[PDB]
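*Asks:* Before I ask anything, let me first share the structure, which is written out below as structure tokens.
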Number of protein chains: 2
Amino acid sequence: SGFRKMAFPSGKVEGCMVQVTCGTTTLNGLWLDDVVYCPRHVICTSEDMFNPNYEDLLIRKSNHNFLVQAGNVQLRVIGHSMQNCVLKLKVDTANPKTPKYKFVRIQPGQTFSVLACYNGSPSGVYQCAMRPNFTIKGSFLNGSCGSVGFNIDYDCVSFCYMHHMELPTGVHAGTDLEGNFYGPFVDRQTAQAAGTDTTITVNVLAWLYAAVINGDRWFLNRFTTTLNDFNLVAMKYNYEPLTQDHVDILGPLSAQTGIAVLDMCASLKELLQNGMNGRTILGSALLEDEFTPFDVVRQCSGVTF
Amino acid sequence: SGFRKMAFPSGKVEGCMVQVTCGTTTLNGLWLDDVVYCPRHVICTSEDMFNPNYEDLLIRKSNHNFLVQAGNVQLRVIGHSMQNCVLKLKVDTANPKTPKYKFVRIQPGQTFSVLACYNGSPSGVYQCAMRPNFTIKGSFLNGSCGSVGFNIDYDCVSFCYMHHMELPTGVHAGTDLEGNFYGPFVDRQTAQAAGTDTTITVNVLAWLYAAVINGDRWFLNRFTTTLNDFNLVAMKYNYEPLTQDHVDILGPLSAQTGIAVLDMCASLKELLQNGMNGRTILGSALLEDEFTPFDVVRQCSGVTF
Ligand SMILES: Cn1cc(-c2cc(-c3cc(Cl)c(F)c(OCc4ccccc4Cl)c3)c(=O)n(-c3cccnc3)c2)c(=O)[nH]c1=O
Ligand SMILES: Cn1cc(-c2cc(-c3cc(Cl)c(F)c(OCc4ccccc4Cl)c3)c(=O)n(-c3cccnc3)c2)c(=O)[nH]c1=O
């Protein structure tokens, strides 16, 4: 028992991290089969970062201007293209540590692991959620661009995130691995703000199930509610509306604990309206929304990869 | 910027995890050079777990009763010994993925990464602290025994923890890698309780420095205090006493932020005496004590391994 913010084992990804240098810029890259993926702003200087013409910038570059290093192995670049906001460098050697993998675009509210890297060197691993507003609340310093997020299912790594920038508010924005930004952001230094965020209701409920499974049960009450009534409360407190699809996804946890989803919604309504009273749930003084229902069952079952 | 509960990249350790089977028991093992390390209760049955005679139990076993599997590679066991509460199995093949490593016993209040494993398969990675009472608040299910904690410095893995058991209170106990338990625990199913725990004051202060570095600064006040005065407050609220050695360790963070340690102690005293008022610090509604000063500087500097 116990409940932690747990990340996937990062080994399969550590072996894909390389250092990509173009001119003065060095940042991180992802080496899979014979292709290296990195943020296309690798080709930018300080100026022209306020309205970079990436086509015109990429045209001044040749295969030999892109230095790719994996450890001290120097890769030979034989092609280069740009796809959306990602640069794709074709190299003459297939990465011998390429795991089984696919590229996936994740939905808001889903979670993934981040392997923060600097100069192509892995530094730390942590878990986090795509916010409803398509930001992530990361921990990233200058030089972390090209770090990636991922999920792992048995032996298959699903890459879903590559890190591109930090907004003036300290939150983070990036692309899927086809280079398409999550949310409204562009890779220019212009004034761009994230939309209104919200709390991930279905994740908050999965976490209350996780709390009951571990014995943190003081918040259960003898009330119940309706989807409609609960969604009234969710809107007052800036919670995502709860749908029938969310209820269904909570079905397994409902069956394991014997607590109906609408009953757990009545617990959550009581907590939103009255706060926690200085008590704690699974070691937290606030409602956590960065565990999906899948995360709760994985960690309350003992699943391996 | 941003601040996360970050674990070390677990790749160097994933390659050392094996599955050890003795009779009906399968659990996790650590393969380094030509030696596999695992909890010695691998040789126990359900009964005789209430007062196992490990010497007499180990005497009924031969090299060939210990099945070590790494993936589907079957290792050939050529020797076996017991050291404290750890079994050491000599195998005829050196692990080709053995990282640079050492065995270290860590001090209470220090942090480390845990690679939870089941049937020799890595499942998740998370960070946590050796509590002052020599427990860890983990996330572990049945089958996780033999999972290890570790820190990494450049290329050297320092193994400090191997997981042995969960206490009736849901907290976790284990050994260093020479098999010596942390704290008062024994590997028998008898009634044993952890001592009174406390909060890790120097870690709480390092985290308040981390909060100021990231812009969470509402808790700063214009008061100061003395070590002696602050330690009066620490004792009332069950905080570890603060020593001159703790102040010195906070020296770097003091110099970077320009906030004297005794000034930050006056902030902490205000928070202990008045609570947080429903506000948050680095996304938390309570005082976090599982980041050491080293952890804060690593994550607020961009250090790689
Ligand atoms: C050359 N170079 C550059 C970077 C690098 C670039 C960026 C970065 C990239 C682009 Cl396209 C930007 F439009 C940008 O504008 C910030 C901004 C965005 C939106 C509205 C207003 C503003 Cl002001 C910033 C970055 O945000 N970070 C970073 C820093 C801290 C944490 N996370 C990410 C790092 C790097 O890491 N290595 C390296 O060699
Ligand atoms: C055969 N076998 C056994 C285990 C296994 C053994 C144990 C375990 C090992 C020993 Cl020596 C015990 F004295 C023990 O008594 C619990 C206890 C301790 C102190 C006071 C009172 C009591 Cl009642 C328990 C365990 O605690 N866990 C576990 C479970 C959940 C989370 N973390 C750890 C697992 C395993 O994983 N695989 C496998 O094959």
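To match Swiss-Prot, the residue numbers of chain B are left as they are there, and the shown ones run 3264-3568.
The deposited model was determined using X-ray crystallography, 2.0 Å.
Each residue, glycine too, has its Cβ placed from N, Cα and C.
Reproduced below are the annotations present in Swiss-Prot:
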ACT_SITE  B:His3304  active site, for 3CL-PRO activity
VARIANT   B:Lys3353 to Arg  In strain: Beta/B.1.351
VARIANT   B:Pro3395 to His  In strain: Omicron/BA.1, Omicron/BA.2, Omicron/BA.2.12.1, Omicron/BA.2.75, Omicron/BA.4, Omicron/BA.5, Omicron/BQ.1.1, Omicron/XBB.1.5, Omicron/EG.5.1
ACT_SITE  B:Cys3408  active site, nucleophile
VARIANT   B:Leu3468 to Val  In strain: Zeta/P.2
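Thinking about packing and proximity, how do these listed features fit into the structure?
*Replies:* For the recorded site, B:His3304 (active site, for 3CL-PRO activity), the DSSP three-state label reads helix. Sequence-distant neighbours of B:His3304 (active site, for 3CL-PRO activity) (same chain, 6+ residues apart, CB-CB distance under 8 A): B:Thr3288, B:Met3312, B:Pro3315, B:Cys3348, B:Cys3408, B:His3427, B:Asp3450.
DSSP assigns B:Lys3353 (variant position) to a strand in the three-state reduction.
Applying an 8 A CB threshold to same-chain residues 6+ apart, the list for B:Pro3395 (variant position) reads B:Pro3371, B:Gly3372, B:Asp3460, B:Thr3461, B:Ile3463, B:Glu3503.
For B:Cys3408 (active site, nucleophile), the count of additional Cβ atoms within 10 Å of its Cβ stands at 25 [all protein chains shown]. DSSP assigns B:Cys3408 (active site, nucleophile) to coil in the three-state reduction, outside any helix or strand.
According to DSSP, B:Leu3468 (variant position) is assigned to a helical segment.
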*Asks:* In DSSP terms, helix, strand or coil for B:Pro3395 (variant position)?
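*Replies:* Its secondary structure by DSSP: coil.
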*Asks:* Which recorded positions, if any, among B:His3304, B:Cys3408, B:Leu3468 have a Cβ under 6 Å from ligand 2, given in order along the chain?
*Replies:* B:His3304, B:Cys3408
*Asks:* Report the same-chain neighbours of B:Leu3468 (variant position): residues 6+ apart in sequence with Cβ closer than 8 Å to its Cβ, ordered by sequence.
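*Replies:* Set apart from B:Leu3468 (variant position) by at least 6 residues yet with Cβ under 8 Å, we have B:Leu3505, B:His3509, B:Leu3513, B:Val3524, B:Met3527, B:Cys3528, B:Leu3531.
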*Asks:* Far apart in sequence but close in space: which same-chain residues, 6 or more away, have a Cβ under 8 Å from B:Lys3353 (variant position)?
*Replies:* B:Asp3297, B:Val3298, B:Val3340, B:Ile3341, B:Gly3342, B:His3343, B:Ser3344
